[PDB]
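Below: one structure, written as structure tokens.
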Amino acid sequence: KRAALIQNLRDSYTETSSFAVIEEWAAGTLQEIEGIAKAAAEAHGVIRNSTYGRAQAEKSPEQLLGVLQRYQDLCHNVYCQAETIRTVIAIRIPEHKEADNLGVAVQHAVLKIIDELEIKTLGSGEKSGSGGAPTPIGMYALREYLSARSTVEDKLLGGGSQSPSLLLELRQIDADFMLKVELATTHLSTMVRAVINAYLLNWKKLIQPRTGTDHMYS
Amino acid sequence: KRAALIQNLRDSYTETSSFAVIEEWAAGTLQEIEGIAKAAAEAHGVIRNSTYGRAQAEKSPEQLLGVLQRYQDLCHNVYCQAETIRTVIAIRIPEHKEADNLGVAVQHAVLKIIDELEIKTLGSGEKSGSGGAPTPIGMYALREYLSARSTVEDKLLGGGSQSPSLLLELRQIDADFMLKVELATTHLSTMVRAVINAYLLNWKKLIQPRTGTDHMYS
Amino acid sequence: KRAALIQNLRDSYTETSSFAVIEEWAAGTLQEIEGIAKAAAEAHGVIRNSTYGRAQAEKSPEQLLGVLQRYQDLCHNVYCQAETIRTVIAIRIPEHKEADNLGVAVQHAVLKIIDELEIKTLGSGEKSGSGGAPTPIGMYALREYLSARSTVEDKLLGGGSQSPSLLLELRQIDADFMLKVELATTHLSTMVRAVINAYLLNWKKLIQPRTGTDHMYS
Amino acid sequence: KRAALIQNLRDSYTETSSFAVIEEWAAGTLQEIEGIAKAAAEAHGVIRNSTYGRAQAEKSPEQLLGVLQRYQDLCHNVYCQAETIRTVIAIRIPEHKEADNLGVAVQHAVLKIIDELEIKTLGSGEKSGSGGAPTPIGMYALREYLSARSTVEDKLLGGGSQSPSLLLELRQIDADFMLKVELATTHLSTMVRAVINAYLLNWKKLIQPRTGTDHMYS
Amino acid sequence: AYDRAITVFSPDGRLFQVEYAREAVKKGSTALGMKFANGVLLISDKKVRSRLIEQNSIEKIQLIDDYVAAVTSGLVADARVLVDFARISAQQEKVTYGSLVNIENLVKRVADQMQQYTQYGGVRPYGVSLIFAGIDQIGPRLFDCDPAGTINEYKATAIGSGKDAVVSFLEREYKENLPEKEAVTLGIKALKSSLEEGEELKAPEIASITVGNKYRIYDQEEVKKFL
Amino acid sequence: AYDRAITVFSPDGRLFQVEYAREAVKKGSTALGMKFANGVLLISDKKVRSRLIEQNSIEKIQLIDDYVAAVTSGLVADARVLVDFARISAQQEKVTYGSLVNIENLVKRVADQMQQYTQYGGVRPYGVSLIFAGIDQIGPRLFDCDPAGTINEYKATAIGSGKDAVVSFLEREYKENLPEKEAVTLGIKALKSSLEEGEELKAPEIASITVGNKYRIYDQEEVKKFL
Amino acid sequence: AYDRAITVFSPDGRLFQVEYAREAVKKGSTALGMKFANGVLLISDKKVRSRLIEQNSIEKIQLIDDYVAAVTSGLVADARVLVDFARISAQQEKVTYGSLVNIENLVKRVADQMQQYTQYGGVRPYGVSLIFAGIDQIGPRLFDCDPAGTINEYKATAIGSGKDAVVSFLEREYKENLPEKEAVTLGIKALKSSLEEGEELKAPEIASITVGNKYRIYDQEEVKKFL
Amino acid sequence: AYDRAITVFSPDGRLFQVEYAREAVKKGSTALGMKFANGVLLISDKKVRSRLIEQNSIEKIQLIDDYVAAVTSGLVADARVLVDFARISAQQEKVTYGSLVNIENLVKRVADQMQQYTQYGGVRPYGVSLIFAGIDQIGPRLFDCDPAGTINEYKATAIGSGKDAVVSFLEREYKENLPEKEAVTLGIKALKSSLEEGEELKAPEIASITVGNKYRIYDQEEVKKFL
Amino acid sequence: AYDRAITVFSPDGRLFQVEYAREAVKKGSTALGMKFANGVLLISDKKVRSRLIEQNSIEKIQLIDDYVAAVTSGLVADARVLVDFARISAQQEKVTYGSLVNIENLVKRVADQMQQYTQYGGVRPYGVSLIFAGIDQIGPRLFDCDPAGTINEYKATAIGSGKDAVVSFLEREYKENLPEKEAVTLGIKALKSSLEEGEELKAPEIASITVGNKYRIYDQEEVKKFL
């Protein structure tokens, strides 16, 4: 039975599921993002005050790995949580029609910023579009850091490179990746707060995008 | 005979064929996707708790290969199933006209999201467009993983690389590819649910996109 | 004589030429595509059940080459056949005018999907556009397979690579290329069926895109 | 309670937060940008007057690193400050509607130039779009410099390269990166001044994008 | 945009704005009429919709005169205006000739009024269908009339959301010259056949007229005896 | 958009909205007329469409007076209005002169009414074609008349979906001065030749008039003798 | 853009511009009416809005005559124009017949004026709903009337922002034939049930009429006894 | 879009919609007129188009009175309406003054009617050109008149598809004061010179008038003697 | 584009073009009126704007008759036309009844004129607000009236740019029944409170009327005594 299928879908992803996410985002999530920001800034200070020798090419700093893993874990949760909100909207997009789409427009509007959050802000995709990647650092931050660093580690270790700038670059990779987390976290906060607002102002139409009073017809 | 040719096409790919797919998607498929998500998250935990040495460059973890092969098998089925729905719609796109296209618009609307599912979500294409690849991981996941890993395996095995970060990267490849399957499966679920809804709300026009009452003409 | 030149063109590529192609597509071609699909799926099973050693880098599996050559031969025929239909339409595109283009629009509409079939579905072009290549595998499938495989064969044979994942990748090349033929064939079938329908519903206007009754003028 | 959630967001990022930023930009920030420009121009003179030998490939000039680190620190602050303004606007984007959007248009208009400041002018993103990177130098300037320089350092140090032009290029890297900071700072100044103007002229609608007098209804 | 103006034909010779007016009619609750032995009847479902409404007031069957009645479906306000036109038009004929010889002509005048509103820009069509039933000098008559101004005479027909259910049921079960009580039963059955099962038919309106008599409206308790 | 307004010429000097009105005519069922020995006749196919309709009522041949008839094809409501205009126009001429000397002028008045609606913005054309046939002081006459207000006199012609089938058949088989029964047979044949084979022609309408007589409408049983 | 012109139907048979007129009505403050034992009453909330306004002047209940009153909600200027129309229309009936036998017909004339403005391009609809209550020869009457020209008779109803709160409350608590004082209390309760809690109901307007009497407007102090 | 409204000038001072009306004229079959010795004549090609048409009926030369005739080319319905205007206008002048002294003024009145329809929005131009030829008190006259209301007097001219062929041929071969039979021959030659070779000229219409006589229409057999 | 036509409702039931007319009013200089002990007054700021203007001429307070005055704010030409309407309308009432019993009805007639121009396409609203103050048989009256046709009676109110400053000030400081001189002082204070500080109030217009008298316009020197 077709109505029953639709009904099962909608019963299992209700407005409470999406509200649950928004409540968490307003409380726990923005706090965690804040903490990651402070972890990252603190690590950036440590590195700024360091002089790097060949010793630094022989160990991967665990402070930086920790900050990066912590950010990847947050981005992971926000993505899974975003997809709950998307499911709640997408499964209520009504029958396609050339009119009575004022609510449908609200639905596509909010789905669009949640897509921008996942694709663009979280950098979740395998390959970014011709829009580029506007976020300072993506989901796969740890991987980006370890690739950038290992290339420079190789050249330094080997007879190692005698490039004075290559040594300073190893340090700059450490510095910049903590900077990128500070920046990325602010950016993510703005976006999360924007979606909190967009959802709470629009939720009624997100769930019921049409109501048609046939008082006029008998 | 031309009507007979059209009729054969349509008799062999009926609304029951497309409904059969949608029923499966609502039941079995979303469960399978869920299991794959849990398999992948479990593997991610195992790896997160590991310290990697050169030993790990000498064997390809079978737990990860299993999760990836299992996802590729699901993606394979969903693609073949999607193409059934496309055939059901595409062979009922009516005579081209500059008007009476309200149903045609529903047909193109639903075909568009099924294309987005196959090209974009499933990553089925040989080369992705300037849109990029917004899915975290594509159909050819096993291939992506093995290429990424074997490059790092080579550098580590050879005198192998002395890069500390290169070793940690091998681990991050293992970690990230499981993460990518958790993320990709959530994403695929939203999309599959969206198509379940789109189809069940629109199917009547998908099959009969025009009905023209000549009560007005004699 | 100018009318004579147009007439020769149109006499040599008539609506029977295009109908001949569509009859073939409805019968023989879709059956052949089906067979290729079943050949490919069978090969994929054989490979899935295999453990690969260095022995496999020393011979190119003839079962796979056969399936790929058989697909390339079908794609070749469909392309030549598609171009017949294009010629039949293109040489009847009438005098350019800012009005009376209802039939012309039908012509461009159907030409567009036949272009999509050739460029996009068959992957017939030398370089794909910023749309990407949405088909799982192109015309030049044999070439793609052999390049992919030979690179891995080289690294394995040489002292050969000691990468465990590189060995499994050789196997995944064989697996994936058979998968890609299963997927490509379903996709090609949908498209071929779509064009069968589009042509049979629109052929009258494809041949005579204008008819102008001057009952109104004396 | 939903109103309470929206109210907490808006209470914590008020118009004073955004005004605080604009006051700073008008006073301190433009001065700091000026100083950086003068630091960079001075360093550019020193380099213009130098003849480079192999000695210069053996040390990274600390004058240039200092100028670059100083610019990166300013860019960092401007980005964090820009995001305050964005949060202030974004969380007051009202309920989506097809009309009464004169203020909404002001909001999107000013958000757009703040996005252009962060993505485009500050070069904050991981990968720039098909628009290119119109700024002469990005946030990650130190990194760009050290990569460009270390490649040339390697070739010169090793038997080092005998290329006379390669040696002059090392100098041109030093010269050009100080040029790029002079140019980037002028460019950033124009943009910051533009945002000061845009904000101060539009702030009332940024905060209250709608006011609806129901004097007309009873 | 062959779609937005009553005066624009589509390239296939369609008036989509008139066809859209016709969709308005589908939102109305089902009504039907059928000829029987020496008579004709009307039954209308009433989407009953709150105990705070006055029932014995606003209702779909309307007498045009003592010998002719109408049911409507679609936009209510439009319907009202058309029933008033019908009534005035009927009296004009009666004043001119002393009686109403052929109900067809009353219906045509209403249909013409409706056709006008499908041909001159500056107006929209009426979103209404009507069934007219009565006795005249030809005999018992049953017409419908739609937003296009299209007229047809029937043995039985329906209008409203449940039109197709009620029409195919009557196509199967209908017989000419039933006695009144069997006609009504057949009608109630047909109407029921158009409801979503697990949905009960509440008391409908029923009016009948037989040759040599005036119309009678069945009261609620007479109707229940058929439920 | 040379396409959307009755008052806009295309750059080739076409009025597409008028041409679209003409497509409305193609959706009507086929009708035809032919002159024969001292007479003229009309045959109309009737898309018969449910046993619940009243057949002996709504039908396409309409008498304009005792000596002149019309068939129409296209939008029904439009057709009705134009047939009424034809009737009133005929009586105006009769009152002015005492008789209708040349049927051509009646047709012109209807055609002029139609041409108007192809020249002033604010109205759409009538989506109707008519054939007119009758006897006047010139003799037996047969005209058609389309949405553009275009008139022609014929020996034989058709209107509706099957126009071209019926016209080419008559171009092949038609002869002048047939007796009535042979003319009717030829007509039935021509009409049949326009159907999808494996599709039976049900009872059509037939009307004829011969010099010095009034029109007669063939009843169903007289028609069947030709089926 | 099925959305921008009173004369355009949407493909589903909707008149969105009429539906938008209806949103204008929702911005008005709530008013209600109910029938009680041998009578009918009206209560209107007044969005009181500054001490500089003259209260005893501009107010929502308006007498149409001594036996008939109206409350409106929506655009104030539109409401004024419609109330004047109602008044003139009432007197026209009184002059023609000597009295106003059925209040329903007054309401219909107002509703017809409103329906007109939903069918001819060049005008917008009135953004107003009205409740009419009074005594006539049938008894105590209570109608509402919306921008579409839609009429209904009620035992109790409301209009304005708090419509739905007030209607569901009355659906629960309403009983027929209450004495006047209980009716008024029930009404005040219902009105209060529609306010944002922590929001006090200020003095509303109340008017009542019982069979064989004229309307009386409660003065402020009589009203406070119910607050 | 300087192209879509009769009332819009292009930036070069053109009225394209009028120019498009003019393209309608080119779709008509060719007709021509020429002055000869004490007379003027008209010849019209007839796109003969089926044996089922009545030939002796619908035809392009039309008498305006006994001394003045017209041929038209372009939209047929438009032409008919303009020929009727010409006829009525002629009789108005005759009733006012007793006669028609200067045919130029009849033409001007028709041309003015046409110019109007190129200046006021809400109408389209007539897609017709006319040639007028007759005898008046000045002598034998020959005018043409186009959709713009432009008039010219000629010794010889043509209208329709073959205009340019027929006009250049006449520019070469034409001589003043030919006897009638030579004039007709020259005309038939000119007309033939506009056909696609391997295309035979079928029987055209010919009418002539000479000073002190009425118009005569050549019958088919008299025409064939020139073919 | 719910924004461009007086006849279009937005989806929320708004008439933005009317709301925009209301922004025109805000560009006018502030004026205000208040009731006091047995009387009412008007004060108008005058944006004085060059010594080359004649001051004692063009000015914002205008007598409608001896007992009723108006100030306007917004488009000047619109205001002039409305004041003339007010004057004529006043005299019509005086001629019909012999006097003007209730000033409210004059104001309603002006407000109705304004509401019309918010409902029929083809016109724009008046970009004006008016305050009317006078004595009638009810007592001293003070109304305002805006582009929408909305009316309210006040104890004190203002119009123009400084409306909100002047209204909140009066909401704080206003008291009923002040003697005239204290009323004027309060008014001058209120007006001053709306200026940009470091901006001096130049001589405004002041007019007053007390029960049993005619209006008096304060001359400049009487006004300065309050500055």
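We number chain G the way Swiss-Prot does; in order, the residues shown are 7-233.
Each residue, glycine too, has its Cβ placed from N, Cα and C.
In the three-state DSSP assignment, the secondary structure recorded for G:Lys66 (mutagenesis position) is coil. Listed in Swiss-Prot is the mutagenesis experiment G:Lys66 to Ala, annotated as follows: Prevents PAN to associate with the proteasome and stimulate gate opening.
Here Swiss-Prot describes G:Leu81 to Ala, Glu or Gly as a published mutagenesis experiment; the accompanying note says: Prevents PAN to stimulate gate opening. The number of other CB atoms found within 10 A of the CB of G:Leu81 (mutagenesis position), across every protein chain shown, is 32.
Neighbours of G:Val82 (mutagenesis position), defined as other CB atoms within 10 A of its CB across all chains, total 26. Quoted from Swiss-Prot, the note on mutagenesis experiment G:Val82 to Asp or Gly is: Prevents PAN to stimulate gate opening.
Per Swiss-Prot, mutagenesis G:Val82 to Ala is noted as: No effect on PAN's ability to stimulate gate opening. DSSP classifies G:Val82 (mutagenesis position) as helix under the three-state reduction.
Cα spacing between G:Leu81 (mutagenesis position) and G:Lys66 (mutagenesis position): 12 Å, rounded to the nearest whole number. G:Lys66 (mutagenesis position) sits 9 Å from G:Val82 (mutagenesis position), taking the Cα positions as reference.
Take the CB of G:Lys66 (mutagenesis position) and look out to 10 A: across all protein chains shown you find 25 other CB atoms.
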